[PDB]
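Reviewing the structure listed below.
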Amino acid sequence: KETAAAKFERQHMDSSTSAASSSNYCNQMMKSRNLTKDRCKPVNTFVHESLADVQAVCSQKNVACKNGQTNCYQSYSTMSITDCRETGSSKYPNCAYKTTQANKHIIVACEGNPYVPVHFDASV
Ligand SMILES: [Cl-]
Ligand SMILES: [Cl-]
Ligand SMILES: [Cl-]
Ligand SMILES: [Cl-]
Ligand SMILES: [Cl-]
Ligand SMILES: [Cl-]
Ligand SMILES: [Cl-]
Ligand SMILES: [Cl-]
Ligand SMILES: [Cl-]
Ligand SMILES: [Cs+]
Ligand SMILES: [Cs+]
Ligand SMILES: [Cs+]
Ligand SMILES: [Cs+]
């Protein structure tokens, strides 16, 4: 049902805060964005920038995706991001996440018309 664009927005956009608040940011967000529903999503990154700024990345530096596809774009500037990764104590259905806040260039795969992000590849 969910569009590729809307899935990206749900998993990766958090324009409501400038940066991760607290060590419990990832537990709260991973749950609230429905990323812990049937299993604990092991790794997920949230971007703390406007949706317009993340979308604009699709007309920035064209770079290879890790899988060798050619529709990835690297942000010209660094962006506030939070990486959420499961800890060793994480056991579904009590998922647990480490929160790491950082300022990194993001790399996204773009598709469609409008040409928008559909996958978070990596950050640098
Ligand atoms: Cl959409
Ligand atoms: Cl805002
Ligand atoms: Cl949902
Ligand atoms: Cl999941
Ligand atoms: Cl991710
Ligand atoms: Cl675990
Ligand atoms: Cl859960
Ligand atoms: Cl269209
Ligand atoms: Cl990903
Ligand atoms: Cs920001
Ligand atoms: Cs914690
Ligand atoms: Cs929710
Ligand atoms: Cs391209």
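The numbers used for chain A are those of Swiss-Prot, and the residues that appear cover 27-150, in sequence.
Looking at the header, which is where the method is noted, we find X-ray crystallography, 2.1 Å.
Keep in mind that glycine also has a Cβ here, set from the backbone N, Cα and C atoms.
In the three-state DSSP reading, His38 (mutagenesis position) counts as helix. Contacts of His38 (mutagenesis position) defined by a Cβ separation under 8 A and a same-chain sequence distance of 6+ are given as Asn70, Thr71, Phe72, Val73, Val80, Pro143, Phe146, in order along the sequence. What Swiss-Prot lists as active site, proton acceptor is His38.
Here Swiss-Prot flags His145 as active site, proton donor. Taking all protein chains in view, 20 other C-beta atoms sit within 10 angstroms of the C-beta of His145 (mutagenesis position).
Around the Cβ of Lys67 (substrate binding site), 18 further Cβ atoms fall within 10 Å across all displayed protein chains. Residues annotated as substrate binding site in Swiss-Prot: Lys33, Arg36, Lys67, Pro68, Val69, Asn70, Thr71, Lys92, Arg111.
Record note (Swiss-Prot) on the mutagenesis of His38 to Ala: Loss of activity.
A strand conformation is recorded for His145 (mutagenesis position) in the three-state DSSP classification. A mutagenesis experiment is reported in Swiss-Prot for this position, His145 to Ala, and the note states: Loss of activity.
Separation of the C-alpha atoms of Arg111 (substrate binding site) and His145 (mutagenesis position): 17 Å, rounded to the nearest whole number. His145 (mutagenesis position) has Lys33 nearby among the binding-site residues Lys33, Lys67, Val69, counting only those with a Cα within 10 angstroms of its own Cα.
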